[PDB]
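K.L.:
Please read through the structure below; I'll follow up with questions.
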Amino acid sequence: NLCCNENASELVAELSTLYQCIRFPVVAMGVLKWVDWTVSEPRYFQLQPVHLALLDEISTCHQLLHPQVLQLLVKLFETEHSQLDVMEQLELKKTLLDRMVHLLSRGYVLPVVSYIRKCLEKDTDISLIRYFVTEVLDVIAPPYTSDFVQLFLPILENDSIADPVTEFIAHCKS
Amino acid sequence: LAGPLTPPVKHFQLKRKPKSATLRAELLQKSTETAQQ
C-alpha cells in the first residue's frame, strides 16, 4: 500500500512500522525493488534522499541481501546529472561510499574492495577513494585480515592521508 | 527444506557502532514523534 501510493516524508512518518516490517525478508525485497525504481529515475536525488537509509535496515538485518544492496549501489555510485553538479554528484557518491563501508562492516568485504579497486583503476576519482579510506579507517577496528588488506592497501598506495592511513599501512605491512 | 543458515564470520570486534545505526536512531526520533501524533 505504501509503495504503490508513490511515497519521502510520509516514509519517515511510518518508518517505525517499516523497520518493524522489513524484518520479513520478502517485504525487504519488495521495498528494495520499489526504492530501486524510484531512485533509478533520472535526477531523483534533486528531490527527496531518505530511501538510501532503508538499505541500512535491510542489509544489516538480512545477511544474504548484502549482494543485492551493493549491486544496487554500484549503479547509484555511477550517478551523473548535469543539473545536480559534480559537487552534488560527489556528495551522493560519498554518501553511497559510507553505505558501502557500512555494508563492508557486515562482512561483505571482498567484492566491495574489489569493485572499489576496479573503479579506481577505471571513473572514481582519487578524492572518492581517499574519502572511502577516511571513513573505513575511521570505523574499522584492528586486526585487519589479509583477505581485506590485499585489495585495500595496494589501492591505498595512491594516497597517504584521510594520521590513520600511516597507522593502517604500518600495521598491515608489519 | 533449503538447508540451514550459517552466520558470517566476524573478522574483528566492532569498537563502535556504524553511522548507519546512528541514522536509524536519528530517524527513530521522528518515529517517536509520529507515536506522539
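All chain A residue numbers match Swiss-Prot; in order, they span 395-401, 404-444, 449-522, 524-563, 573-584.
Including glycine, each Cβ sits where the backbone N, Cα and C put it.
In case it's useful when we look at the structure, here is the feature table from Swiss-Prot:
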- A:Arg419 to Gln: Reduces RNA binding; when associated with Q-291, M-315, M-371, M-372, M-374, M-384, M-388 and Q-506 (MUTAGEN)
- A:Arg506 to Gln: Reduces RNA binding; when associated with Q-291, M-315, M-371, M-372, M-374, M-384, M-388 and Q-419 (MUTAGEN)
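Could you place these features in context, so I can see how deep they sit and what lies close by?
P.N.:
Residues within less than 8 Å, Cβ to Cβ, of A:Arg419 (mutagenesis position) and separated from it by at least 6 positions along the same chain comprise A:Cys461. Mapped onto three states, the DSSP output places A:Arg419 (mutagenesis position) in coil.
The DSSP secondary structure for A:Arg506 (mutagenesis position) is coil. When other Cβ atoms within 10 Å of the Cβ of A:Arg506 (mutagenesis position) are tallied across all protein chains shown, the result is 19.
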